[PDB]
Amino acid sequence: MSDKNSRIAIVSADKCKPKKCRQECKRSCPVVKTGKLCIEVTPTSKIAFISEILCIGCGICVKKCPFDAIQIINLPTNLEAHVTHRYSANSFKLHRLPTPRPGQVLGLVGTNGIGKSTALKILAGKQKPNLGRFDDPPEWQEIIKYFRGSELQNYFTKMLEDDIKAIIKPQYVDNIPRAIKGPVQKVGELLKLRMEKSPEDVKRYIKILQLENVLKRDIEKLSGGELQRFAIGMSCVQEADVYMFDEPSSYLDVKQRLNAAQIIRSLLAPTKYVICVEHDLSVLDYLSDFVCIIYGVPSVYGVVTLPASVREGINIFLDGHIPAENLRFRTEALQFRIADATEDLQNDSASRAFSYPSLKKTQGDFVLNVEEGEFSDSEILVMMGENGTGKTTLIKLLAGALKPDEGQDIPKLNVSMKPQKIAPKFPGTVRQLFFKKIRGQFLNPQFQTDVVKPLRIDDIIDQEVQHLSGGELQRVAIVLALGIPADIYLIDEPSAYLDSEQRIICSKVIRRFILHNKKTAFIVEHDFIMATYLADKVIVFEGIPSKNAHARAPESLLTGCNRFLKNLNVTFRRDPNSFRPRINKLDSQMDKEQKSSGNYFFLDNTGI
Amino acid sequence: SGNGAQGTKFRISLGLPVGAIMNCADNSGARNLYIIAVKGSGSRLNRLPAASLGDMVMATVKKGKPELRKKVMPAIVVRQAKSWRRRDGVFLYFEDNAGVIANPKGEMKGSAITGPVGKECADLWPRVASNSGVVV
Amino acid sequence: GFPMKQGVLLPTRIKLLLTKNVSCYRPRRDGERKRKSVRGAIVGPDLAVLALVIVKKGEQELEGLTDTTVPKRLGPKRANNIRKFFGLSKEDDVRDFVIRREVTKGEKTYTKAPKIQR
RNA sequence: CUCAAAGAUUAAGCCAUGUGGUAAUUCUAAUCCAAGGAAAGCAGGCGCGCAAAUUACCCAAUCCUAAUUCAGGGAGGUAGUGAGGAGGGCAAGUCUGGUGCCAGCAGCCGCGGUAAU
Ligand SMILES: Nc1ncnc2c1ncn2[C@@H]1O[C@H](COP(=O)(O)OP(=O)(O)OP(=O)(O)O)[C@@H](O)[C@H]1O
Ligand code: SF4
Ligand code: SF4
């Protein structure tokens, strides 16, 4: 007959105020009219509760809700089979979990809110899964049963017995500074205590990670990239079998994230089990032997797929569709402009834009050098390189925030600027802040697509910025820079705290407005793909981090990309199906052939 | 060509006029494909419409699982035999005429493609790329 | 990574049945044969690595090769091979011609010799 | 309590997992693919159906395999899982309230159309 279906309702309490509506949910529902149970009022917490058993799937309640607090979805009973854990009534529920394997590295990739973080806790022994039920007083026993038919069953027996104690590298990057000071006192102390391994391990681990400078600094003092790496150090130093990493690429620069990936992989060689979660595909590919994909709506649900190969899992990810599950997880496919695709205009505007001379900025501990370059109108320039190179310093000077030690840049131009690390320091609510900058930008349809509808800022409008979240704040900041008119716009590292969909919304944003408005933009980035889409020229930075650095004039996309990628020595041939960068291993004949051609990347362009 | 064909296609010698039968080269259960129409073909009194490499045709299955017989469906030509000529100067030809049953969007009905597949078809129909072994 | 195999000719790769006692194949079981890919013995740019052996020294020194010189791990063990590696006659008696390898316990440095055979 | 049969009947149907190069094998001088190439035993799953259990422990026993030992062995052994009737033939007288050839009983014989053995 007909296929089977279900109803699931998740309500957000933040969005709900029963006083204004009245308990309208109960009154409007047709089941309750009849005298049924579908919506029950909880006198206590004073929240509406919707029971999935009695609900019709009508959706009448959803429309009537004045805010948009209720969500009812109909699924083919895809979710019911898999239930691992649920937070509570009408809240996030997790489905499936990632397999662990000894001697190898298993990847995880998904959009935020999927339960990748939750999954780690369950494997860690930190949290016990309720099984979408009562299971609470240590009922590890029931969890093995639920896992039967899955390879995780063996793991759960091991965890309960406590033969193995997993080491976890904590996920939330913002939270860590508050938790630890010193580790107690200074990063160096942490590394000495934790070092179960070789005395060589202390030195070796620090050298490879580029921690040398950072040892004396305290944890609270650390910058985001530095903060991440110390955590990684402790996860090598520890003695154990299972090493869990949760988002190790966060905050890190392009050079550093690759470095972290290699070191982490070394664990597999000692035949120690490794698990990892990543937002970055370049990093994910290198680390993993096996990959899981986590999909589903954010904060509603997230299911883990069956284990897959490294190459295979990545390929399926980019399609935006999964066949067994039969879900189009992402509404639109990701594509990069060919450069054939772009509009052809004679560019200058007023003959070229402004130009800067050689600049120098010296702190007295770090020195930045800049080579005279030129900027033109309606163009976009990417800035790449490792952090501590003075990528941030350079942008500031152009902003006029910083004064150069030598050189000068006094432009007539009006500048809008977005800072790299965003910490709130503005009193006021989110809507008020954005309205002051510009209203009318808020009216535009473009802004509805990218900001307002996806996150639901309407709910955020009353919330304080101190009270806010990381990724949500990021999209808002990028948009705000665009809020006001300026000849030149400056953005620094827009990719931070953002998942796949979120960054790509940003990529479309910068390119489209700049093209249209005929204004120029400088964007700093670590993400390969984001730079490619937005830019026409690039500046590459080089030197040694935390010591000195150098900048170059803007150069074409092909030219700049070869230089940058030559510093890394990883080529990204091309995958014929995905058109994705495909990484090339060191000493090789195929990779060797490329080195003689000068092609690090490939696109829909002519080339051998 | 048409729907789901991302890419354009450079002209290649027409090998297969209506009435032609090609080998079915998937694992769908179909043994052959009988061409009744070429998509995107034009009109001239008396001319048979005729397909080539990476053209979408409209076919019936003359030989094959009965659940596939007695009806018209889309297919895509994957190997030729009439020799044609590429822009690198080459005149080339396969040993058989063959295509694979497919949907208007261009998705394979089957999961494998047995034998080689000419690149001009691979380049044209991504789900055909997927299921192809040796290309060209 | 496929190894070349002397004698094939060909500048391509081919798959051959291989047997006990041969290049590019080590059998797991008695009388097992495997059909395996193998590279031709004719050099092409499809090679990652050429394997050469020096036959005549050139006019100049190559550092890690002519400058450095490396001891033959193990000495003669069978009687008459000791006799030959020293030229001896079935008169000279081996025992005090065998090699003697020193190796230390820390403050006890030792001395190990083979065990002559035949 | 001791003794323990057990997925054969359905589908001998299908199976997750337990000096140098190279994508990668115990590499070697219907699945993974750096597109080149390489790969019906225990438990346990799916399916199937009317129909059959655990991803456990162990060499102690019984013996087996390799050479003068005591190595190996899911052969094997321990555990886990895993017991209606009261009309007649039939033996009960069946008694009291509800039902009316509706609901239901009934292996057959037959019950049931307010006073139902
Ligand atoms: N205390 C809680 N109560 C209810 N639901 C919770 C709670 N903590 C987490 N969740 C739910 O679990 C899901 C989130 O977390 P997890 O931490 O599992 O996400 P991730 O999968 O790691 O995603 P992200 O990439 O965004 O960090 C969320 O969508 C949320 O709805
Ligand atoms: S969820 Fe909406 S309609 Fe229901 S009580 Fe809250 S505000 Fe009123
Ligand atoms: S969807 Fe319909 S049936 Fe379910 S709770 Fe809302 S109104 Fe009641």
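Including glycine, each Cβ sits where the backbone N, Cα and C put it.
As written in Swiss-Prot, here are the features:
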type: BINDING; residues: A:110-117, A:385-392; note: ATP binding site
type: DOMAIN; residues: A:7-39; note: domain '4Fe-4S ferredoxin-type 1'
type: DOMAIN; residues: A:46-75; note: domain '4Fe-4S ferredoxin-type 2'
type: DOMAIN; residues: A:70-320; note: domain 'ABC transporter 1'
type: MUTAGEN; residues: A:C25 to S; note: Not viable in aerobic conditions. Lethal; when associated with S-61
type: MUTAGEN; residues: A:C61 to S; note: Lethal; when associated with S-25
type: MUTAGEN; residues: A:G224 to D; note: Lethal; when associated with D-225
type: MUTAGEN; residues: A:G225 to D; note: Lethal; when associated with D-224
type: MUTAGEN; residues: A:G470 to D; note: Lethal; when associated with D-471
type: MUTAGEN; residues: A:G471 to D; note: Lethal; when associated with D-470
type: MUTAGEN; residues: A:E493 to Q; note: Lethal. Inhibits translation in vitro
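Sequence features, as recorded in Swiss-Prot, placed on the structure.
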residue : record               : DSSP (3 states)
A:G110  : ATP binding site     : coil
A:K116  : ATP binding site     : helix
A:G225  : mutagenesis position : helix
A:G385  : ATP binding site     : coil
A:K391  : ATP binding site     : helix
A:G471  : mutagenesis position : helix
A:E493  : mutagenesis position : coil
Listed in sequence order, the recorded positions from A:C25, A:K116, A:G470, A:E493 whose CB sits under 6 Å from ligand 2 are A:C25
Cβ neighbour count within 10 Å, max among the binding-site residues A:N112, A:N387, A:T389, goes to A:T389
Close to ligand 3, in the sense of Cβ under 6 Å, among A:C25, A:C61, A:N112 as recorded positions, are A:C61
For A:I114 (ATP binding site), the nonlocal same-chain Cβ neighbours (under 8 Å, six or more residues apart) come out as A:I294, A:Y295, A:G296, A:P298, A:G302
Here the recorded positions are A:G110, A:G224, A:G225, A:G470, A:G471; the one whose Cβ sees the most other Cβ atoms within 10 Å is A:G110
Grouping DSSP H, G, I as helix and E, B as strand, the residues of the domain '4Fe-4S ferredoxin-type 1' (A:7-39) number 14 helix, 6 strand, 13 coil
Sorting the recorded positions A:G224, A:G225, A:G385, A:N387 by sequence and keeping only those with a Cβ under 6 Å from ligand 1 gives none
Counting only residues at least 6 beyond its ends, the same-chain positions whose CB falls under 8 A of a CB in the domain '4Fe-4S ferredoxin-type 1' (A:7-39) are 46-58, 60-61, 64-75, 79, 90-92, 299-301, 459
For A:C61 (mutagenesis position), the same-chain residues 6+ apart in sequence with C-beta under 8 angstroms from its C-beta are A:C25, A:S28, A:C29, A:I39, A:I50, A:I70, A:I72
Candidates A:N112, A:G385, A:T389, A:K391, A:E493 (recorded positions); nearest Cα to A:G470 (mutagenesis position) turns out to be A:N112
As a whole number of Å, the Cα atom of A:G471 (mutagenesis position) is distant from the Cα atom of A:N112 (ATP binding site) by 9
Secondary structure of the domain '4Fe-4S ferredoxin-type 2' (A:46-75) by DSSP, residue by residue, totals 5 helix, 10 strand, 15 coil
A:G110 (ATP binding site) to A:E493 (mutagenesis position), Cα to Cα, whole Å, comes out at 21
A correct count of other C-beta atoms within 10 Å of the C-beta of A:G385 (ATP binding site) gives 27
For A:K116 (ATP binding site), the same-chain residues 6+ apart in sequence with C-beta under 8 angstroms from its C-beta are A:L108, A:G110, A:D246, A:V277, A:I294, A:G302
Integer Å value for the Cα distance linking A:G224 (mutagenesis position) with A:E493 (mutagenesis position) is 12
Neighbours of A:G225 (mutagenesis position) among binding-site residues A:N112, A:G385, A:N387, A:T389, A:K391 (C-alpha cutoff 10 angstroms), in sequence order, are A:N387
A:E493 (mutagenesis position) sits from A:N387 (ATP binding site) (Cα to Cα, rounded, in Å) at a distance of 11
